[PDB]
Amino acid sequence: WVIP
Amino acid sequence: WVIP
Amino acid sequence: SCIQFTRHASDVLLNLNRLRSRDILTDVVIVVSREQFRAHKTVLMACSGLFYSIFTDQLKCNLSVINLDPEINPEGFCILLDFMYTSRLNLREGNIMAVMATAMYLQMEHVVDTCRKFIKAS
Amino acid sequence: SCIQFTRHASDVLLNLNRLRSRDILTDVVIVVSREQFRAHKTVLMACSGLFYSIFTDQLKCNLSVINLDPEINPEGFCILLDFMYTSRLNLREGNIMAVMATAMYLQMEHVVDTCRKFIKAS
Ligand SMILES: O=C1Cc2cc(Nc3cc(Cl)ncc3Cl)ccc2N1
Ligand SMILES: O=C1Cc2cc(Nc3cc(Cl)ncc3Cl)ccc2N1
Ligand SMILES: [Cl-]
Ligand SMILES: [Cl-]
């Protein structure tokens, strides 16, 4: 999971 | 396009 | 000896989401309490262990309407349906419990994992 | 303020390809000369400008069989159908002309671009  |  | 187009899967998902927003080729209605959500059976199956089981069933594969368990929160479902079609999860303090419970029911293991991690941190 | 799961789109496409290999929820047959190819209308639309036009047409959206132009090579189509479901293009010296021509007909602009680049190099 990432910060888009 | 890339070499997978 | 194939070549690969890096952005292809993302572009396919973006177009499937555009078809969903315009209600094109949607073949099922998911009923959650009073709320109704139109979707593509294939996308639901690709994202959820529960929908995979439902639509591989010889009788249920032909249903145009699927009713979820009355305990399922429509907002939690809506957040998860958006994630299925975009890869983006709108996870917030006020919705995390409803999102985790809905992801556990829908059998979306990667969403369940991030919810457990975010809950543990707080 | 969403979070994003990097591998989601690729995982969705992988599961759609698994459904295709097992002939699950396929809703159209594409006929290319004597050869028949089963697929999901939504995936074809998401990948091809030609299938997008066909299946948004109020009459054609309901057809279970689509016949392509007799000039289309079944092998070129098969290579492109595999690319739609995997992001991987089996581009070879012996097939590049048939692949480019089929991609131009199917309106798959990124495949057309790589074929033109590979032809120019040789
Ligand atoms: O967390 C999850 C997500 C998920 C998706 C699917 N859907 C498929 C799985 C296979 Cl192997 N082939 C085809 C399909 Cl559409 C099943 C279980 C789960 N669990
Ligand atoms: O090279 C290409 C690939 C492609 C795909 C699609 N399919 C869509 C486009 C839009 Cl905007 N919304 C929904 C869909 Cl399914 C149309 C044209 C082309 N050209
Ligand atoms: Cl997931
Ligand atoms: Cl393309």
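Throughout, chain D uses Swiss-Prot numbering, with the displayed residues spanning 7-128 in order.
Per deposition record, X-ray crystallography, 1.9 Å.
Each Cβ is built from the backbone N, Cα and C atoms, and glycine gets one as well.
Residues or ranges marked as domain 'BTB' in Swiss-Prot: D:32-99. Mapped onto DSSP classes, the domain 'BTB' (D:32-99) shows 30 helix, 15 strand, 23 coil.
D:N21 (mutagenesis position) falls within a helix when secondary structure is assigned with DSSP. Of all Cβ atoms in the protein chains displayed, 16 besides its own lie within 10 Å of the Cβ of D:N21 (mutagenesis position). Here Swiss-Prot notes a mutagenesis experiment, D:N21 to K, with the remark: Abolishes interaction with NCOR2 and HDAC2, no effect on interaction with CTBP1 and transcriptional autoinhibition; when associated with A-116 and 376-Q--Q-379.
Experimental mutagenesis is annotated in Swiss-Prot for D:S59 to A, with the remark: Abolished ubiquitination by the SCF(FBXL17) complex. A sphere of 10 angstroms centred on the C-beta of D:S59 (mutagenesis position) encloses 12 other C-beta atoms.
For the mutagenesis result D:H116 to A, the note given in Swiss-Prot is Abolishes interaction with NCOR2 and HDAC2, no effect on interaction with CTBP1 and transcriptional autoinhibition; when associated with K-21 and 376-Q--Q-379. For the recorded site, D:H116 (mutagenesis position), the DSSP three-state label reads helix. Around the Cβ of D:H116 (mutagenesis position), the same chain contributes no residue under 8 angstroms that is 6 or more positions distant in sequence.
Proximity to chain C, taken as a Cβ less than 8 Å from one of its Cβ atoms, holds for D:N21, D:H116 among the mutagenesis positions D:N21, D:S59, D:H116. Close contacts with ligand 1, defined as a Cβ under 6 Å from any of its atoms, occur at D:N21 among the mutagenesis positions D:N21, D:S59, D:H116. Checked against ligand 4, the mutagenesis positions D:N21, D:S59, D:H116 give D:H116 in sequence order as having a Cβ less than 6 Å away from one of its atoms.
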